[PDB]
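Below: the structure, in structure tokens.
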Amino acid sequence: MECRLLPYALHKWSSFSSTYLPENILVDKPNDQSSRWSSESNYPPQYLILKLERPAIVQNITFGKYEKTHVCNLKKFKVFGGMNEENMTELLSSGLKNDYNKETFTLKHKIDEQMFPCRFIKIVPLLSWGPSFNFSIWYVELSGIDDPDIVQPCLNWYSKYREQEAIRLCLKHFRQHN
Amino acid sequence: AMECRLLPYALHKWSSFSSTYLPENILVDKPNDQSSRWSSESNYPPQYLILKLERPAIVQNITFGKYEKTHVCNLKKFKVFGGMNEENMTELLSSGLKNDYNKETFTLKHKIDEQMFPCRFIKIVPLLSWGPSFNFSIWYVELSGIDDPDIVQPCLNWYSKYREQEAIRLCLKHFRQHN
């Protein structure tokens, strides 16, 4: 197989505090207490939306950390993904250890046995290890399959799937509201 | 049976209103009362009234009352829309009133091909006063058409099937425009 780092850019964010920029998640510098995104508050919604350079089967997410334990670290978070910003699919619900060790998590990337691609990944912090302090994310690395020979047929399948679901739900909702 | 009849309505939403020129003033036909009108707060868009019928109906006409004298606030141009909900309403009429003291009645679009369709909401959108200066004013509105449930219910059933087809067409058009 091949599994590759999937580059991304920061696309949207709920908020940020001071100089704790969304873009700080791009670099792994546990050596620097300011190299993180921090939300402005812990009240929802808070999130970062990452836009991949190209669509990919997004298989893992890796979170870096600070050199020491940190109150702002995410005790709980969710990850969503989709081909656009709206209607994203939940890919993961978990949490980080409050330590200085990088952690990698498998993301949902199949429906039944068929792989599906994302263009956007949304990280939703839910709980900090110390309840008061803003949510912080130090570093995010996405990995998966970006080989077009795999991604393209998955995109084709997934476009049809989402179209069928849109229709089914369009009519379901149309008929409920009548 | 199936006479064109007055269709009662209530005021549902409005863009704005000036001072005591309430949206509800369109419910009463009092041509000697200069204050018996809805007036928008300004003429900048969008301005509108949305009327909610008591029951769904085939809305066939709209009648506008007037003041006893000519008035600058009278609608030189206006449009009317209607729908089963407030969103995605259909244009039913684009016209204008005479600057006189005569009530005017206009036929509204109420068929798609040969099939009648019903509305629950009617939106009146003033566009021009006679009038360039003064705010948009509406003195009195009367809706008329068929509200006999033996006509309206089957028409609603058909229209739901029609709207479902259009929803599907547009859903796929919009899904496919976003590759």
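Think of each number as a place in line: the chain as shown, counted from 1.
The header says X-ray crystallography, 1.8 Å.
Each Cβ is built from the backbone N, Cα and C atoms, and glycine gets one as well.
Going by Swiss-Prot, these are the annotated features:
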| type | residues | note |
| --- | --- | --- |
| MUTAGEN | B:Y44 to A (Swiss-Prot position 53) | Reduced head to tail dimerization |
| MUTAGEN | B:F134 to A (Swiss-Prot position 143) | Strongly reduced head to tail dimerization |
| MUTAGEN | B:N135 to R (Swiss-Prot position 144) | Loss of head to tail dimerization. Causes loss of location in the cytosol and accumulation in the nucleus. No effect on GABA receptor internalization |
| MUTAGEN | B:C171 to S (Swiss-Prot position 180) | Reduced head to tail dimerization |
| MUTAGEN | B:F175 to A (Swiss-Prot position 184) | Reduced head to tail dimerization |
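Sequence-distant contacts of B:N135 (mutagenesis position), defined by Cβ-Cβ distance under 8 angstroms and a gap of at least six in the same chain, are B:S18, B:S39, B:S40, B:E41, B:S42, B:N43, B:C73, B:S129. Taking the Cα of B:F134 (mutagenesis position) as the reference point, the closest of the mutagenesis positions B:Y44, B:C171, B:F175 is B:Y44. All chains included, 16 other C-beta atoms sit within 10 angstroms of the C-beta of B:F175 (mutagenesis position). In sequence order, the mutagenesis positions from B:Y44, B:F134, B:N135, B:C171, B:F175 that place a Cβ under 8 angstroms from a chain A Cβ are B:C171, B:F175. For the pair B:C171 (mutagenesis position) and B:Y44 (mutagenesis position), the Cα-Cα distance reads 33 Å. The distance from the Cα of B:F175 (mutagenesis position) to the Cα of B:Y44 (mutagenesis position) comes to 34 Å. Sequence-distant neighbours of B:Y44 (mutagenesis position) (same chain, six or more apart, CB under 8 Å from its CB) are absent. In the three-state DSSP assignment, the secondary structure recorded for B:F175 (mutagenesis position) is helix.
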